[PDB]
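Q: The structure follows.
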Amino acid sequence: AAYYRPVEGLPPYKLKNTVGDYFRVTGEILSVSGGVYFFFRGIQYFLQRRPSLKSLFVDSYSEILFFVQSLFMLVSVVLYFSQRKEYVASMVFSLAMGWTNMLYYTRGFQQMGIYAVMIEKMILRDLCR
Amino acid sequence: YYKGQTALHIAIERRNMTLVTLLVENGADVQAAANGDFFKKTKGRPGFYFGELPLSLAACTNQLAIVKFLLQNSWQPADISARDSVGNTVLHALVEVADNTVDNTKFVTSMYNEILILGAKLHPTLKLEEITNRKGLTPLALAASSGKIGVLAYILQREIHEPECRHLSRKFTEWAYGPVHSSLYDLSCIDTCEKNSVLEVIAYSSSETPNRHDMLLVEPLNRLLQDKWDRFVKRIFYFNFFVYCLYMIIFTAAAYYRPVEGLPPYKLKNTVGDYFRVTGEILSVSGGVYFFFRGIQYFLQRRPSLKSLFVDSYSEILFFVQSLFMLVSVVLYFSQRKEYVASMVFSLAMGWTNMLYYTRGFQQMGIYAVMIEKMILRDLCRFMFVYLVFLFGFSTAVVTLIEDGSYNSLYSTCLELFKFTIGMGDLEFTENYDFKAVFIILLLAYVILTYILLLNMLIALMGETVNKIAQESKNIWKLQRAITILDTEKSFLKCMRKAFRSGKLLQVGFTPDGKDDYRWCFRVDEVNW
Amino acid sequence: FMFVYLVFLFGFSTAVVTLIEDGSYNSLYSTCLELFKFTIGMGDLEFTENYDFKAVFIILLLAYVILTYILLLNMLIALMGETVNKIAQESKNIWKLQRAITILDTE
Ligand SMILES: CCCCCCCCCCCCC(=O)O[C@@H](COC(=O)CCC)COP(=O)(O)O[C@H]1[C@H](O)[C@@H](O)[C@@H](O)[C@@H](O)[C@@H]1O
Ligand SMILES: CCCCCCCCCCCCC(=O)O[C@@H](COC(=O)CCC)COP(=O)(O)O[C@H]1[C@H](O)[C@@H](O)[C@@H](O)[C@@H](O)[C@@H]1O
């Protein structure tokens, strides 16, 4: 849906009598639905735990990252309807994080999960130094 | 169900010697058909994998009194050679129960020696140790195939220094000169047992045997493999390496000087170069066919499963795949196509790469190549997923961020972001495009995540893996040399028997019958005090 | 090392040079050079244009880069690390011997 976005100015953009626009808008709707789902999952996670700052940013990274992805997607929706071009700038960030968040699923696979958690720990303990 | 669980079985099982003695004296039979589904193998489910014979229970429970008591029954004598549903005897039972631990090895070794010597004394005419089960395995071959390294280590070098018992020994010390001792090993059924020798079963296992790497380190087998290496296999292997190198050179020369016209085939002329070229092509295709049939012969003589095919025998697969590519090239060459070049070059690249197969037989090079193979298989399946996730995510992000009425394609952007791995990234490969700050942020985030963090983590993890495979590489190289030796002697291309060790040497000169014995003893010199 | 590396370099050099030909990078020396450059961080990935079987050419180069640049050159570092960790004392012994030889010759 993102890669085939239109290249005109000042969204939103209307559907035509072709078939491509229907596939594109279908993809956009499914994408935004996914973003909303992850938004509410993040809220449900927070409410059922209520961790503090000293526990929130040292644990539960994956939930934070998925929530952040959904935030970017929603900001993109707001800008898309708000007659702005910058909806692109938010959307791509979400897209990038979305693909990166694929690594969350390496858990459940022994070797891949050990590899991915080692990478996460060598990111947190490293860049700050 | 617990079919055949007679009172004697329970008395032995509960370690109640009083009940066992009373039941045996009362006339309880030994040949119990303890064939209940509980008493069968497949111990993963609830069951008892070494039943179907009370002698098997008596020996497997480490109680010498019961087995010594059943030698001379009051009513019905026991028979050590009694066989269960799958042909296993007491000795096979003693092999199967082992778990390769020091204490268990001590108990199983003790019971094995005692039961074997008692059976020999009771029936000197019967060679209990040579009896095979339904699969055609002796207890030695069973221990080797199944993975019972401890029992194998015992059996291959057991000895008894007593009159009328030394003839059962494997190891001897016939001569000594002060500190020097000239040990002998009979080593029957190691070089050949006419169906399945110890080396054959260890080397050609299904890869599930836990100790196939460690079994070849034992005292007699390592020396045998070294002797066969030094004797004749070294020369044949180096000769094969030389011939293969010449084959690859001819193939490369044929490929490089291919014609540059369209729509093959192309006819010979009255010049001289065309004859050399077509000669090289014919030799190349002949080599491809040879490797094709070698691959098939390897498959048919093994029939491994998918879970064993793609975790073992990589070299045979690679040589076969080379053959497939060359044959596809031949088909396209005659089919009036240009695409034969593609398959030919893939074959050529794989042939030169497969040149590394021959580093076995050279100590340091072979260890090096084994480490490379293991650190390819273990590392790419872990690394490339992570790397491709990052590359694809940022490629799609950048390519969908930039667009005009040149880098509008995901392929080109994937390439330009790949270049950052090989030290040729630009950091500026577009201009006047919208959202310049976002573009720069994305590229810098990609560079930090991939170039600065991920590749260095790859190096560090490869360091750890290297530290943890110093020994597995040595064992695997020894195993590869073992495979080479066994294959070379098995084929040998002349139908000659050169695998013999020392001839029919008069090791013992004694049997229970009034006869001598020749046992193909192999000599080993050692020095100690 | 150089045996393994030269096997890879020569195999892929011959593959690429026999894949491309016309009536500039069509010689074995130049192609061996251009594939050597990938070790020192100056590979192009696109050093020929309009040549037949573009997909095969790209597959070959990418396979070469992965096999050599990303796996082999890093493995060299890892193995050197192991050997360096394991020759720390042998180095001291050999240096003492070298000084002993120097002393004996001078005396
Ligand atoms: C603009 C473009 C930006 C792209 C940014 C990309 C960031 C890197 C992406 C990293 C991908 C992996 C991932 O996203 O998942 C990782 C989190 O990696 C990070 O730390 C990112 C730091 C930043 C695991 O997440 P998790 O929530 O499982 O953490 C575990 C807890 O669950 C558990 O209770 C335990 O406490 C355990 O010790 C915890 O680890
Ligand atoms: C288009 C261009 C593509 C070029 C592709 C090139 C691939 C890399 C080339 C690798 C060169 C080395 C080689 O080809 O030989 C290696 C195999 O390397 C690989 O794994 C390649 C993975 C892929 C050893 O082969 P081998 O059959 O001896 O395996 C041993 C068994 O014999 C033994 O029983 C034991 O199980 C032991 O643990 C096993 O190791």
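Just so it is clear, chain B uses Swiss-Prot numbers, and the residues here are 198-602, 626-749, in order.
Method reported for this entry: electron microscopy, 3.7 Å.
Just so you know, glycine gets a Cβ as well, placed from its N, Cα and C.
According to Swiss-Prot, the record shows the following:
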MUTAGEN   B:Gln202 to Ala  Strongly reduces affinity for ATP; when associated with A-199
MUTAGEN   B:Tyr511 to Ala  Loss of sensitivity to capsaicin
BINDING   B:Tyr511, B:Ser512, B:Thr550, B:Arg557  resiniferatoxin binding site
MUTAGEN   B:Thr550 to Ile  Reduces sensitivity to capsaicin 10-fold; no effect on sensitivity to resiniferatoxin. Reduces binding to resiniferatoxin
MUTAGEN   B:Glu636 to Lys  Abolishes channel activity. Restored channel activity; when associated with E-639
MUTAGEN   B:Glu636 to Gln  Slight modification of pore attributes
BINDING   B:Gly643  Na(+) 2 binding site
BINDING   B:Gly643  Na(+) 1 binding site
MUTAGEN   B:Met644 to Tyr  Slightly modifies channel permeability
BINDING   B:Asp646  Ca(2+) binding site
MUTAGEN   B:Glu651 to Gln  Minor modification of pore attributes
MUTAGEN   B:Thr704 to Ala  No effect on PMA-induced enhancement of capsaicin-evoked currents but reduces direct activation by PMA
MUTAGEN   B:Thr704 to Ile  Loss of activation by capsaicin and loss of vanilloid binding; when associated with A-502
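A description of the local structural setting of each listed feature is requested, covering burial, neighbours and distances.
A: Neighbour list (B:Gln202 (mutagenesis position), Cβ cut-off 8 Å, at least 6 residues apart, same chain): B:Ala231, B:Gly233, B:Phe236.
Long-range C-beta contacts of B:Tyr511 (mutagenesis position), restricted to its own chain and to partners at least six residues apart, with a cutoff below 8 Å, comprise B:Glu570.
Sequence-distant contacts of B:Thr550 (mutagenesis position), defined by Cβ-Cβ distance under 8 angstroms and a gap of at least six in the same chain, are B:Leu515. According to DSSP, B:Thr550 (mutagenesis position) is assigned to a helical segment.
B:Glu636 (mutagenesis position) carries a helical DSSP state (H, G or I). The local packing around B:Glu636 (mutagenesis position), expressed as other Cβ atoms within 10 Å of its Cβ over all shown chains, amounts to 20.
Residue environment of B:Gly643 (Na(+) 2 binding site) contains 13 other Cβ atoms, counted within 10 Å of its Cβ in all protein chains. In the three-state DSSP reading, B:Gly643 (Na(+) 2 binding site) counts as coil.
Spatially close to B:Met644 (mutagenesis position) yet at least six residues away along the chain is no residue at all, judged by Cβ distances under 8 angstroms.
Sequence-distant contacts (6 or more apart, same chain, Cβ under 8 Å) of B:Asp646 (Ca(2+) binding site) comprise B:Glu636, B:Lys639.
A coil conformation is recorded for B:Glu651 (mutagenesis position) in the three-state DSSP classification, outside any helix or strand.
DSSP classifies B:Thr704 (mutagenesis position) as helix under the three-state reduction. All protein chains shown were included, and the count of other CB atoms within 10 Å of the CB of B:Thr704 (mutagenesis position) stands at 22.
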Q: What's the CA-CA gap between B:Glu651 (mutagenesis position) and B:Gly643 (Na(+) 2 binding site) in angstrom, rounded?
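A: Pair distance, Cα basis, whole Å: 21 Å.
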Q: For the resiniferatoxin site (B:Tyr511, B:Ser512, B:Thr550, B:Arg557), what does the 8 A shell look like? I mean other same-chain residues with CB within 8 A of the CB centroid.
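A: Neighbours within 8 Å of the Cβ centroid, excluding B:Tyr511, B:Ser512, B:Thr550, B:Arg557: B:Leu515, B:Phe516, B:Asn551, B:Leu553, B:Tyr554, B:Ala566, B:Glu570.
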Q: Taking the Cβ of each of the recorded positions and counting other Cβ atoms inside 10 Å, which one has the highest number: B:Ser512, B:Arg557, B:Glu651?
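A: Counting Cβ neighbours within 10 Å, the top one is B:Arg557.
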Q: Using Cα coordinates, what distance in whole Å links B:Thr704 (mutagenesis position) and B:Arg557 (resiniferatoxin binding site)?
A: 9
Q: Hey, which of our recorded positions B:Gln202, B:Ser512, B:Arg557, B:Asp646, B:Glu651, B:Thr704 end up with a Cβ under 8 Å from chain C?
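A: Near chain C, no listed recorded positions qualify.
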Q: Quick one: Cα separation, B:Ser512 (resiniferatoxin binding site) versus B:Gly643 (Na(+) 2 binding site), in Å?
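A: The separation of the Cα atoms works out to 33 Å.
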Q: State the Cα to Cα distance, in Å, between B:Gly643 (Na(+) 2 binding site) and B:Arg557 (resiniferatoxin binding site), rounded to an integer.
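A: Here the two Cα atoms are 35 Å apart.
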Q: I'd like to verify something. Among the recorded positions B:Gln202, B:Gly643, B:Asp646, B:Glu651, which ones have a C-beta closer than 6 angstroms to some atom of ligand 1?
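A: The recorded positions passing the 6 Å Cβ test: none.
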Q: Using CB under 6 Å from any atom of ligand 2, narrow the recorded positions B:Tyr511, B:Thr550, B:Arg557, B:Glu636, B:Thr704 to the ones that qualify.
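A: Among the recorded positions listed, those whose Cβ sits under 6 Å from ligand 2 are B:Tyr511, B:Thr550.
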Q: Please report the three-state DSSP label of B:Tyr511 (mutagenesis position).
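A: In the DSSP reduction, B:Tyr511 (mutagenesis position) maps to helix.
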